[PDB]
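Here's the structure, in structure tokens; my notes come after.
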Amino acid sequence: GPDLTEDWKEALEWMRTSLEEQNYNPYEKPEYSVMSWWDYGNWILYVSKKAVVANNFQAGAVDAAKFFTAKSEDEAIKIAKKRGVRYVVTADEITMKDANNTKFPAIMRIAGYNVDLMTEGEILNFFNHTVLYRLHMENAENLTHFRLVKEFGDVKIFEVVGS
């Protein structure tokens, strides 16, 4: 897809710098450190044994979709804990800010929802009850396992509490 925006590149650089300081055995290392909604074209530039992003594109997409569409924080944190993710990143693009410019329907599809059988109103209502809503729309104020730690434009970086 299209090249990542400057805010995204900056956010990714801030996280890489924060992760570069880590020292581990290579086996205690998390499956991957950053959970975000990737476009294959962008993801291919970051995948490596550094384990910043998911080794397998599809698995990473399903992980992120299940996480973002979760209705309970307990389900979301379970996914993040399993992969050992330290950062979760959101942006206006994956939310329902603009029904005509959103990747949320795609996220819903990957998560297994038949979004195409839903009205715009139903998709918005669904979105408002997700963990993604509580992250991006409320800056994790009502989430106990996630803390907003950095922002670059509308790209928000959340740190998993207890990772």
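Numbers run from 1 along the shown chain.
Looks like X-ray crystallography, 1.8 Å, at least that's what the header says.
A Cβ is built for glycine as well, from the same backbone N, Cα and C atoms used for every other residue.
Feature annotations, courtesy of Swiss-Prot:
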type: MUTAGEN; residues: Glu93 to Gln (Swiss-Prot position 521); note: Reduces catalytic activity
type: MUTAGEN; residues: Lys103 to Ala (Swiss-Prot position 531); note: Slightly reduces catalytic activity
type: MUTAGEN; residues: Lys103 to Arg, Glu or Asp (Swiss-Prot position 531); note: Significantly reduces catalytic activity
(request) For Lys103 (mutagenesis position), list the number of other Cβ atoms lying within 10 Å of its Cβ atom. (result) 15
(request) List the Cα distance (Å, whole number) between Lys103 (mutagenesis position) and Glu93 (mutagenesis position). (result) 6
(message) So if I measure Cβ to Cβ from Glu93 (mutagenesis position) and keep only same-chain residues at least 6 apart in sequence, which ones fall under 8 Å?
(response) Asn101, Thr102, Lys103
